[PDB]
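> One structure is given below, represented as structure tokens, and several questions about it will come after.
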Amino acid sequence: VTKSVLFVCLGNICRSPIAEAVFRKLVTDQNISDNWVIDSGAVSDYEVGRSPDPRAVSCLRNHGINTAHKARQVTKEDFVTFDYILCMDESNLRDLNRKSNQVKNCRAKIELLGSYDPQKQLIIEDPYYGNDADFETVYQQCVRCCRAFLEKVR
Ligand SMILES: N#Cc1ccccc1-c1cc(NCCCN2CCCCC2)c2ccccc2n1
């Protein structure tokens, strides 16, 4: 039975298009992409329709990964469609949990991506007003945590 994950952050231009791209490369590498539906979403308005930040693009490229995602907001139907909704920080979590209450047949489990890190760096911090090394951190956190998540639910 096919499974589904939706990665989320504030804007869907930095962290979650990275997490989505990382997870997609993992499942493909493991020859299991047929068993997964994967996407990324924003809590916020700020970047609807835009491509990921240049910094995320170049970081991904450094690791041999490309994305074609356009920024989109999370919807009520997302809470019914996805098996897991994995978010980056405590604001995101709060926001998501509040929204899921107005959705009557909510099925998704809503959790911090960081909760799966074997290294226990629970928070994936918003790198918008930082530099290339902060993008790199976020990419490494993503790799650790997606690998652990897939071990546990594959
Ligand atoms: N607020 C805050 C905040 C506080 C602390 C640390 C980072 C942030 C912060 C601020 C952002 N600007 C919003 C874009 C401007 N838009 C112009 C078009 C209209 C809609 C908005 C972020 C944008 C994208 C992704 C992450 C971001 N994160």
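To match Swiss-Prot, the residue numbers of chain A are left as they are there, and the shown ones run 5-158.
Including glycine, each Cβ sits where the backbone N, Cα and C put it.
Okay, these came from Swiss-Prot:
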- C13: active site, nucleophile (ACT_SITE)
- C18 to S: Greatly decreases activity (MUTAGEN)
- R19 to K or M: Almost inactive and not able to bind the substrate (MUTAGEN)
- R19: active site (ACT_SITE)
- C63 to S: 2.5-fold increase in activity (MUTAGEN)
- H67 to E: Decreased activity (MUTAGEN)
- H73 to E: Decreased activity (MUTAGEN)
- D130: active site, proton donor (ACT_SITE)
- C146 to S: No effect on activity (MUTAGEN)
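Map these features onto the structure and tell me what's around them.
When Cβ atoms from all protein chains are considered, those within 10 Å of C13 (active site, nucleophile) total 27, not counting its own. Secondary structure at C13 (active site, nucleophile), as computed by DSSP, is strand.
Around the Cβ of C18 (mutagenesis position), a 10 Å sphere holds 25 further Cβ atoms from the protein chains shown.
All protein chains included, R19 (mutagenesis position) registers 32 other Cβ atoms within 10 Å of its own Cβ.
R19 (mutagenesis position) carries a helical DSSP state (H, G or I).
The Cβ of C63 (mutagenesis position) lies under 8 Å from the Cβ of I22, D136, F139, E140, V142, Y143, each of which sits 6+ residues away along the same chain.
When Cβ atoms from all protein chains are considered, those within 10 Å of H67 (mutagenesis position) total 14, not counting its own.
Note: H73 (mutagenesis position) has non-local neighbours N16, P21, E24, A25, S44, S55, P56, i.e. same-chain residues 6+ apart with C-beta under 8 A of its own C-beta.
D130 (active site, proton donor): 18 other CB atoms within 10 A of its CB, across all protein chains.
Long-range neighbours of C146 (mutagenesis position) (same chain, six or more residues apart, CB within less than 8 Å of its CB): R19, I22, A23, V26, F27, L117, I128. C146 (mutagenesis position) falls within a helical segment according to DSSP.
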> Do any of the recorded positions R19, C63, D130 touch ligand 1, in the sense that the CB is under 6 Å from one of its atoms?
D130
> What's the CA to CA span in angstrom from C18 (mutagenesis position) over to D130 (active site, proton donor)?
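If we compare the Cα positions of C18 (mutagenesis position) and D130 (active site, proton donor), the gap is 8 Å.
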